[PDB]
Amino acid sequence: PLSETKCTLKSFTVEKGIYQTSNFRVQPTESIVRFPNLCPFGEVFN
Amino acid sequence: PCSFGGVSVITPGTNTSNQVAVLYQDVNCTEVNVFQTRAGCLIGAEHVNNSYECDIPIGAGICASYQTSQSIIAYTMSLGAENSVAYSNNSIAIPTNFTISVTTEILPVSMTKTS
Amino acid sequence: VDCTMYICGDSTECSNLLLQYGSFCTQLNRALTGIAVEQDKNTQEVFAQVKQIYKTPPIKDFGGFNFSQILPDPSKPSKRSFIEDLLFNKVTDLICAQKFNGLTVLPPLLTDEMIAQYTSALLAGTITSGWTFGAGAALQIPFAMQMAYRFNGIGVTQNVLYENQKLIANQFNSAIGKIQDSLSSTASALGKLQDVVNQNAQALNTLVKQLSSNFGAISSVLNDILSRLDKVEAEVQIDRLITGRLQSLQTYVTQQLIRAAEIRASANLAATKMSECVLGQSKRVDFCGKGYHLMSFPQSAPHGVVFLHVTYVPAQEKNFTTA
Amino acid sequence: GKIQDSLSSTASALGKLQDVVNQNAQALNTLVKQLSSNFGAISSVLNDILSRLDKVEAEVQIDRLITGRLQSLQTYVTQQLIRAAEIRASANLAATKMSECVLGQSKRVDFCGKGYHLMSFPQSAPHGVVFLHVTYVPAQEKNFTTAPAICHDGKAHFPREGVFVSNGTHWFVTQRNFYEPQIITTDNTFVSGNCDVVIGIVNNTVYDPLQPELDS
Ligand SMILES: *[C@@H]1O[C@H](CO)[C@@H](O[C@@H]2O[C@H](CO)[C@@H](O)[C@H](O)[C@H]2NC(C)=O)[C@H](O)[C@H]1NC(C)=O
Ligand SMILES: *[C@@H]1O[C@H](CO)[C@@H](O[C@@H]2O[C@H](CO)[C@@H](O)[C@H](O)[C@H]2NC(C)=O)[C@H](O)[C@H]1NC(C)=O
Ligand SMILES: *[C@@H]1O[C@H](CO)[C@@H](O[C@@H]2O[C@H](CO)[C@@H](O)[C@H](O)[C@H]2NC(C)=O)[C@H](O)[C@H]1NC(C)=O
Ligand SMILES: *[C@@H]1O[C@H](CO)[C@@H](O[C@@H]2O[C@H](CO)[C@@H](O)[C@H](O)[C@H]2NC(C)=O)[C@H](O)[C@H]1NC(C)=O
Ligand SMILES: *[C@@H]1O[C@H](CO)[C@@H](O[C@@H]2O[C@H](CO)[C@@H](O)[C@H](O)[C@H]2NC(C)=O)[C@H](O)[C@H]1NC(C)=O
Ligand SMILES: *[C@@H]1O[C@H](CO)[C@@H](O)[C@H](O)[C@H]1NC(C)=O
Ligand SMILES: *[C@@H]1O[C@H](CO)[C@@H](O)[C@H](O)[C@H]1NC(C)=O
Ligand SMILES: *[C@@H]1O[C@H](CO)[C@@H](O)[C@H](O)[C@H]1NC(C)=O
Ligand SMILES: *[C@@H]1O[C@H](CO)[C@@H](O)[C@H](O)[C@H]1NC(C)=O
Ligand SMILES: *[C@@H]1O[C@H](CO)[C@@H](O)[C@H](O)[C@H]1NC(C)=O
Ligand SMILES: *[C@@H]1O[C@H](CO)[C@@H](O)[C@H](O)[C@H]1NC(C)=O
């Protein structure tokens, strides 16, 4: 995370202070698919 | 949606050190020495109680400076140096002597004319 | 505001194209950072002109001038004048949706509890030390004498104050009481502040709604254009998304810059009043408000400052033959 | 002398100027680098689109260059307008100081810089100006018991200019911002009202210039 800021200033000298390096994101673990009549196969087949 | 924020690399000049203290802004500290802040998740600078004048502003009055060997620290920004003026209804304080200071003041006037 | 995430929601298909517009993504951050950096310079010069944090003595005899309204409330966890808290009521989730698209609201470098130390110090210096703490080491001087000066500043010989001291006390003390009644029911007097907070959240809102607009493309959802079509078409559509959103940023950004300067000039005026009015006595006329000016007491307010100008207004006249 | 080293030994004092010059050269670099961006067109070289493709299609391509570049100017232009409007504000601040501070003497507290202001010396700097403010800062304090007024005969005497003080024995009228104690005489004080009103008035004898001159 230190090397990525020096690429923002393009300089090998980094002046005393705070610099904003590229943002980070939390990434997703997994996908969650969720779906909630009935067809009368108990009324047709039985 | 999952938290996110600007990484901020807090450093003294690369002159004095190669050591950086990263500030993850506006995240609780999990998703990453670790110190939770009001501004965000600050990694790599040991907390300090005794508060000094601000050095490198961060946020919410947290100012980081390099010195103690040494390691980047972070602390609640102290505002000036406290004074309590000794005061009473008959008490006056008259200066007996003076100094003459010359203070540079710098202003832009024009900018490069481009067409 | 993160251009990459704002324009292109978490999707490289759009992220690639954004690389073709070059610095448009970055230079906005440079612009916004350019604003947010100086936003603390404003608060820097306005509130902290003072070298040291003064605090009033434990006991108050000012000659009958009751400051217990304006001085820090010792009991509130955040020490703030009884007045200041009126303000924090009158001025006022939205942040969450903003927080969700790449719109982040960085914390003001100085917390309100810090501002309340400055506006305590300046206010506690002005009371005890006269104005001399702006020019150097604060000098304890009897307040009831300090007024004998500030009249000479308006041309009234001081023999008026020592004689009228009591009458001036109640006129001051009561005039304070009127302030707190005004704020108690006045939403409008903070209109200047309330407008500034509004106009930002306004353009912030509008900035967000622009994520729901088609901009001519077949939908305003980034992925729903993708999974509908084979990407070589999406490369075309996502333009009209990017071209739309990228613009909508530059609209919003260019706004902020203009609006920033508007605050910028206002911040300069606040520093001028803080410097001249509070730390001095302003010979300028109607710069500190109608009437000849005696002193001002700053009071913090959210994203702003509130001066209480104590001004000397003549009253009863008598026609005189003169030569 | 120290103004030399203040400038000589630290390069950050001029940041204000240095920031202006950089931001100008900054946007120019950015404005130039925008020439090399595709903006959705097949290439950033205006001739290549003309070389590879037959014009009828190349028309639509060059739009994305033009629309991109032409926009990219308005971005740059708008920045300059906004940025100049800042300088335009800073210029007036100088012209205000130059007129009031240099040419006159300023009564505006901390407009010319911390302290009571004596005089200012303008100095040019690239695309800017630098003022040397010669200011008067008091130093050494001595706690004094003070009184707002002095009863003499039952009349009250108030300091004509400055205030009364004593070191604890003899009451001294003096000027406010520097300590120059002076024996109290009627030429230092004007009479007003009488004693029973003024809070904190104290006893003393206000010496008369005239009375001694008499006796012969
Ligand atoms: C007022 O202050 C100045 C310095 O702040 C004093 O100047 C010094 O005086 C001493 C005499 O004891 C000399 O030895 C020094 O060389 C002086 N300093 C300089 C820089 O010239 C001055 O004496 C003070 N005046 C009074 C009345 O105390
Ligand atoms: C200054 O004003 C405050 C309130 O404006 C006074 O505090 C009140 O004192 C009375 C006693 O006379 C109490 O009954 C009230 O409950 C107090 N109010 C609050 C809010 O504390 C205070 O006494 C005044 N002091 C001076 C020196 O004027
Ligand atoms: C100056 O005006 C004030 C009112 O602003 C006068 O003070 C009032 O005097 C009456 C007596 O006639 C009292 O009943 C009031 O209580 C006083 N008011 C206050 C706030 O104390 C004052 O007498 C006037 N003085 C002159 C010389 O005209
Ligand atoms: C306060 O200052 C006055 C003015 O100098 C002092 O009065 C003189 O003090 C000196 C001290 O050596 C005596 O020699 C003089 O005779 C005094 N003058 C007169 C007219 O009596 C006074 O002593 C000072 N007091 C303190 C406590 O500093
Ligand atoms: C200043 O001195 C006068 C005397 O010249 C003091 O007046 C006396 O005050 C007391 C207190 O009420 C009375 O009992 C005396 O009768 C007064 N003297 C005369 C001659 O009538 C006055 O009190 C002194 N001031 C202070 C603040 O002490
Ligand atoms: C930076 O390093 C140089 C030597 O390379 C030194 O002279 C200077 O004092 C350093 N600056 C700081 C702030 O330590
Ligand atoms: C962070 O999470 C912990 C529990 O995991 C909680 O105690 C703490 O209050 C949280 N802080 C923030 C700022 O979310
Ligand atoms: C501050 O002091 C407290 C005790 O008062 C201690 O628990 C805490 O660890 C200290 N923190 C730092 C950073 O010194
Ligand atoms: C002075 O004279 C004018 C003449 O019209 C009058 O109106 C005014 O009331 C007078 N002043 C006072 C204090 O009455
Ligand atoms: C005046 O008295 C106060 C009492 O606390 C003290 O702080 C101050 O230093 C004194 N002034 C001088 C010049 O000693
Ligand atoms: C000053 O205040 C004290 C309280 O410490 C009081 O005893 C004295 O009478 C007051 N004197 C003046 C002149 O205000």
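By Swiss-Prot numbering, chain A shows 295-330, 334-343, in order.
Every residue gets a Cβ built from N, Cα and C, even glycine.
For the published mutagenesis A:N343 to Q, Swiss-Prot gives the following note: Reduced viral infectivity. A:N343 (mutagenesis position) has a Cβ environment of 6 other Cβ atoms inside 10 Å.
One natural variant named in Swiss-Prot is A:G339 to H, and its note says In strain: Omicron/BA.2.75, Omicron/XBB.1.5, Omicron/EG.5.1. Taking all protein chains in view, 8 other C-beta atoms sit within 10 angstroms of the C-beta of A:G339 (variant position).
As a natural variant entry, A:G339 to D appears in Swiss-Prot alongside the note: In strain: Omicron/BA.1, Omicron/BA.2, Omicron/BA.2.12.1, Omicron/BA.4, Omicron/BA.5, Omicron/BQ.1.1. Following the DSSP three-state reduction, the secondary structure of A:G339 (variant position) is helix.
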